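Shown next, in structure tokens, is the structure this report addresses.
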Amino acid sequence: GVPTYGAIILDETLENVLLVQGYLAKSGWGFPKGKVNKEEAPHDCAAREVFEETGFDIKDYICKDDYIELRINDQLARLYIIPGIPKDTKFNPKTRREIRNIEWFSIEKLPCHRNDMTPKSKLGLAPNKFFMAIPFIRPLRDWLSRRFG
Ligand SMILES: Cn1ncc(C(=O)NCc2ccc(F)cc2)c1Cl
């Protein structure tokens, strides 16, 4: 799979994260990210996708070693961690045919797993609108504890 790059943007309190909501197959909430182009460096792809999806340019804030990377079904997703972005920042996608909405969410209120359906004796997981964000929540919480405390 082609790697994806993007960002976990946090505000100044470190309480909130910026998620974006797409359409159709991308209809839920997720971190801003997208597919790397031929010959494009990871940091440039992260900045490009985030600027396309949010209108906010992270290029001056990216730290090379500060990211969470996950491999999910054989596709690598790396999100650079970008703290301290004011909550009154005006975010606007370039792409509103791709992005429905852009919101801050409390990190502590976000799920870090899906819920099963053990009440119904049925296998699998209940739908959750944060499903794409979910895999990064626990690693982010652990990263913030280690880096800031
Ligand atoms: C399968 N699937 N469901 C949700 C998402 C996703 O990425 N959600 C956020 C998003 C990121 C970039 C966008 F351009 C649009 C939306 C995916 Cl992938």
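Chain A residue numbers are taken from Swiss-Prot; in order, the displayed residues are 96-244.
Determined by X-ray crystallography, 1.8 Å, according to the entry header.
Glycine is no exception: its Cβ is also placed from the backbone N, Cα and C atoms.
Listed in Swiss-Prot for this protein:
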BINDING   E144, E148  Mn(2+) binding site
MUTAGEN   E147 to Q  Loss of decapping activity; when associated with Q-148
MUTAGEN   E148 to Q  Strongly reduced decapping activity
(message) Let's check the environment of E144 (Mn(2+) binding site): how many other CB atoms sit within 10 Å of its CB?
(response) 21
(message) Taking ligand 1 as the reference and 6 angstroms as the Cβ limit (strictly under), which recorded positions among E144, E147, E148 are close?
(response) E148
(message) Test of understanding: give the count of other CB atoms lying within 10 angstroms of the CB of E147 (mutagenesis position).
(response) 15
(request) Please work out the number of neighbouring Cβ atoms within 10 Å of the Cβ of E148 (mutagenesis position), leaving out its own Cβ. (result) 26
(message) Under a three-state reading of DSSP, tell me whether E144 (Mn(2+) binding site) is helix, strand or coil.
(response) helix
